[PDB]
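Written below as structure tokens is the structure these notes are about.
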Amino acid sequence: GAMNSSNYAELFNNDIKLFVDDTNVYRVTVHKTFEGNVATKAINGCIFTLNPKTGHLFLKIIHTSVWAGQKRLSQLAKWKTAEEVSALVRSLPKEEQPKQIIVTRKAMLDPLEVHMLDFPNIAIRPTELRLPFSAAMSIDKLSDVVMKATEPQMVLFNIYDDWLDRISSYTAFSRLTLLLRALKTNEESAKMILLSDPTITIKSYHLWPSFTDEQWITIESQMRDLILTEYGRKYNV
Amino acid sequence: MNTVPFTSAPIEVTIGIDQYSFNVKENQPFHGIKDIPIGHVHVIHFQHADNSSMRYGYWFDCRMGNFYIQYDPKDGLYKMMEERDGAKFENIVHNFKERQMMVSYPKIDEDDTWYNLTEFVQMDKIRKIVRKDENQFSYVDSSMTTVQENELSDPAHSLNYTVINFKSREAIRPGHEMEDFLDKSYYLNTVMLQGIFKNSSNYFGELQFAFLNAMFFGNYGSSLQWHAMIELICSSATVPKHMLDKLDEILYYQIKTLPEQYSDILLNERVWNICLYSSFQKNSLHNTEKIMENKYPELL
Ligand SMILES: Cc1cc(C(=O)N2CCN(C)CC2)cs1
Ligand SMILES: Cc1cc(C(=O)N2CCN(C)CC2)cs1
């Protein structure tokens, strides 16, 4: 059934599961044509497939060529997503295949269920959480590899860097969702928070800066301020 | 014209014969139904006055034998039986006909309703859906479940309708997932029509039989089957033109015959709105769409 606040610790148990987010698969710029009509131009996209217990992020880059000559692209994008997730699962050894796949949008349920009919034991589940994974393209290294791709490509990263050496997967996911929520609510402020201090760097093999434990507590507090703020600047409170 | 005699009527009961209904009081001198049209299947069905629970009845074709009804006080119901002694039967019917002990099948001459509801329904196919091979007639009641319902518990007493499931490997070709799910023509024309049913007459026969069990017995799994078979056609972009035209006629007469007060439980809002307003065949069911909009505009 649907994943929600009541069953949140299930994400960090020892049953392999993946979140799938399709919100950055089909991406466009909207513009005027010489005749003054409106047209779209697609740009590269990505499927965001994440193991919340381990931090493994299977980033499948969606190159614009996949849309050439196709109709009803927003509908095709859900099916292309389901096709690529099914191919990923089939590529994994049996003992690494997920036992559940949680989709962040309900419109992915039927496309994924149909593509996974060969796997009747894998549960396809929606969620009641409003997870901020659309903001993954505000992570500079992820945006960079998506935009530079000249062909379809899968890149493998850990979105927790080395955090699991010092914190649990519950705490790591909480930090991740806070960072992504902040970046989604005010990208510039969030990015200022994360980089203002030039002595804290991002390792070549990492996505986020190398904060000490004490600095993460400050950072995390600053992201909560931002989110409550913007919630005032937004609603005037 | 043929006859189904009754040994007696020991318990008060509403008896229906196809779309007709009448009341028989406890121990009333009732000895059956005469003038039944030859050439059609028929259904004779029952609802006891004391327990409106369980509607039940029997599908039969008088060309296949001499059938009668006899109440059983142990099992507590009116049972259909076959009389093999043809002389014994013709004499019995004649004596009762001579004494005016039977109600006449009241077929108005202009009226093609029953033909139009049973056009493709054959006894031999009924007997494969309702398995009880020692009898030439078939018992159905309100509570019987379908083979597919049992997949989601006595198999001998099941309705073995053809399983239709839009999210199944049978329905979806590897590598055509999106194509086959959004346009079900492959599943309709290759898997079901060419492969299982063999022709559209047999498909329409099962569809009509499922409707009639839903209407006369309130059989829920039959209602599911009727709607599934409609939706499979409406959700196919490529359907033979003669099938669409015939489907429109079939559904028109089903909607025309449905009791107005049962529409809330016998009609699935989602299926009908999809079929009439969103599907590939949204513009191909002119008669059905007109009667639906004038009779059940609330549903839509
Ligand atoms: C399967 C995935 C692994 C990682 C990752 O960060 N590394 C963990 C250490 N080794 C064992 C594999 C590489 C991202 S996706
Ligand atoms: C074969 C038969 C049909 C009917 C019929 O239509 N009536 C049933 C009795 N009254 C109360 C309503 C109307 C009677 S005998």
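Please read every residue number as a count from 1 along the shown chain.
Going by what the header records, the deposited coordinates were determined by X-ray crystallography, 1.6 Å.
Cβ from N, Cα, C; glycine included.
Record features, source Swiss-Prot:
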MUTAGEN   A:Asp21 to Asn (Swiss-Prot position 1853)  Reduced growth at 30 degrees Celsius. Strongly reduced growth at 16 degrees Celsius
MUTAGEN   A:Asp22 to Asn (Swiss-Prot position 1854)  Reduced growth at 30 degrees Celsius. Strongly reduced growth at 16 degrees Celsius
MUTAGEN   A:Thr23 to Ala (Swiss-Prot position 1855)  Reduced growth at 30 degrees Celsius. Strongly reduced growth at 16 degrees Celsius
MUTAGEN   A:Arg105 to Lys (Swiss-Prot position 1937)  Severely impaired growth. Reduced growth at 30 degrees Celsius. Strongly reduced growth at 16 degrees Celsius
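Annotated features, which come from Swiss-Prot, shown on the structure.
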residue  : record               : CB count, 10 Å
A:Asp21  : mutagenesis position : 22
A:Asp22  : mutagenesis position : 28
A:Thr23  : mutagenesis position : 20
A:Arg105 : mutagenesis position : 15
Nearest-integer angstrom distance between the alpha carbons (Cα) of A:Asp22 (mutagenesis position) and A:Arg105 (mutagenesis position): 8
Cα separation, A:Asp21 (mutagenesis position) to A:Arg105 (mutagenesis position) (Å, whole number): 7
Where A:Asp21 (mutagenesis position) sits in the secondary structure, as DSSP reduces it to three classes: strand
